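Note sheet for the following structure.
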Amino acid sequence: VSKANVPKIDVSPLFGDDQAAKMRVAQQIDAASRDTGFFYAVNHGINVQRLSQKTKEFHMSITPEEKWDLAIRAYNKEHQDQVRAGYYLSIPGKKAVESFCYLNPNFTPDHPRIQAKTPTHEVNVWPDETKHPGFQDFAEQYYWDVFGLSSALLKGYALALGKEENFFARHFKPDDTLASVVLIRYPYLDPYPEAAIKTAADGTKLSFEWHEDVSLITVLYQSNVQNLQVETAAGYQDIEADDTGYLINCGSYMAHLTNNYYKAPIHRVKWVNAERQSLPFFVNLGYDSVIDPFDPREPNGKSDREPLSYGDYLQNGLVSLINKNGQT
Ligand SMILES: CC(C)[C@@H](NC(=O)[C@H](CS)NC(=O)CCC[C@H](N)C(=O)O)C(=O)O
């Protein structure tokens, strides 16, 4: 099995005012986006050591009682309004992975989208402060940190495509973004449940099958355990781990709006029996956000693709991924 070319891109110029330097960053984003579709963002400014430490303390201290109280409706029939946000339970002997998902901290009972009961919008559920002191404050602060990184990356993608730097970012707003953080625990287990291992067509043991991401872009932290593979025409290639950087790739909404000029890379998660963390931030826009598709390969940029509302995209995409690859 070969190794994918995943460049490390210093994204620090995207936080600054040196326009030529931002253009050199954009060129590197463009080149990675048209090759394997992945790159590591380095010099990103986020304290990933603290992220990893506070996530670990959470995963290792939460109890079965608390997991039921936080569970999404797939695991608790009482929580009919928790489709996205809350706890995704493991099943001993059957399902190894478990995770906690939270959304925009600004979705409160008073928020107009929550009052209108708009699909894909939910109010976050949190554990008890006295049992997990500081966890919610940390988690909400992390949301806005990674929001800020993601904003800057979106300026890079816009410049890469020949657009003004706010082309995407203007639709990525603290008041209405559907972006989510997921804090995923992949446990070490001995014996490891066979039901939690999937076998690929090519014989590879997997934790999660091939997919395109449901996102504009995906901004991922992982601990230093190799697990991801990306599909190329010549087969799947291993993505090397780097627990100092954020791994970035496009989701299928970027592919839609660029007429597949920036493909959403197909990737999958290999089975590794190792205790690790996978902490994606899915960059979603607002429910009513629509970006007119264009084709950068054409002088005039004309595209025949229909504009697609981000809310409709996301609603269908999340369900399709569950149907295709299973409830996580
Ligand atoms: C590879 C990582 C991104 C991670 N995979 C994942 O998180 C997988 C594939 S991209 N993603 C999902 O299941 C979508 C979760 C969406 C979330 N519930 C929400 O409501 O917004 C993993 O480690 O399995």
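All residue numbers given for chain A refer to Swiss-Prot; the residues shown span 4-331 in order.
The backbone N, Cα and C atoms fix where each Cβ goes, and this holds for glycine too.
Reduced to three states, the DSSP call for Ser281 (isopenicillin N binding site) is strand. Taken from Swiss-Prot, the feature isopenicillin N binding site covers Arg87, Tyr91, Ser183, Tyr189, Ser281, and the record attributes it to experimental evidence.
Taking the Cβ of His214 (Fe(2+) binding site) as centre and 10 Å as the limit, one finds 18 other Cβ atoms among all the protein chains shown. Secondary structure from DSSP puts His214 (Fe(2+) binding site) in a beta strand. Per Swiss-Prot, the feature Fe(2+) binding site maps to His214, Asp216, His270.
If you look up Swiss-Prot, you'll see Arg279 marked as 2-oxoglutarate binding site. Sequence-distant contacts (6 or more apart, same chain, Cβ under 8 Å) of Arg279 (2-oxoglutarate binding site) comprise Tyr189, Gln225, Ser226, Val228, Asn230.
Annotated domain 'Fe2OG dioxygenase' per Swiss-Prot: 176-288, in sequence order, evidence recorded as sequence analysis.
Under mutagenesis, Swiss-Prot gives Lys98 to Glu with this note: Strongly reduced the catalytic activity. Within the same chain, the residues at least 6 positions away from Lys98 (mutagenesis position) whose Cβ sits under 8 Å from its Cβ are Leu92, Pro196, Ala198, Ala199, listed in sequence order.
Long-range Cβ proximity for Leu223 (mutagenesis position), meaning a same-chain Cβ under 8 A and a gap of 6 or more residues, is found for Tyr249, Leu250, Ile251, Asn252, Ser281, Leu282, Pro283, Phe284. One mutagenesis experiment named in Swiss-Prot is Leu223 to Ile or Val, and its note says Strongly reduced the catalytic activity.
Of all Cβ atoms in the protein chains displayed, 23 besides its own lie within 10 Å of the Cβ of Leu231 (mutagenesis position). Under its mutagenesis annotations, Swiss-Prot gives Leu231 to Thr the following note: Abolishes the catalytic activity.
Under the heading of mutagenesis, Swiss-Prot lists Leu231 to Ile or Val and annotates it as follows: Strongly reduced the catalytic activity.
There are 22 other CB atoms within 10 A of the CB of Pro283 (mutagenesis position), with all protein chains counted. Swiss-Prot documents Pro283 to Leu as a published mutagenesis change and attaches the note Abolishes the catalytic activity.
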Candidate binding-site residues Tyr91, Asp216, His270, pick with smallest Cα gap to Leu231 (mutagenesis position): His270
Pairwise CA distance, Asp216 (Fe(2+) binding site) versus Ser183 (isopenicillin N binding site), rounded so that it is a whole Å: 13
Among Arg87, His270, which are binding-site residues, the residue with the most C-beta atoms within 10 angstroms of its C-beta: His270
Number of Cβ atoms other than its own within 10 Å, given for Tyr189 (isopenicillin N binding site): 26
Listed recorded positions with Cβ under 6 Å from ligand 1, out of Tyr91, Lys98, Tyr189, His270, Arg279: none
Rounded Cα-Cα span from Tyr91 (isopenicillin N binding site) to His270 (Fe(2+) binding site), Å: 22
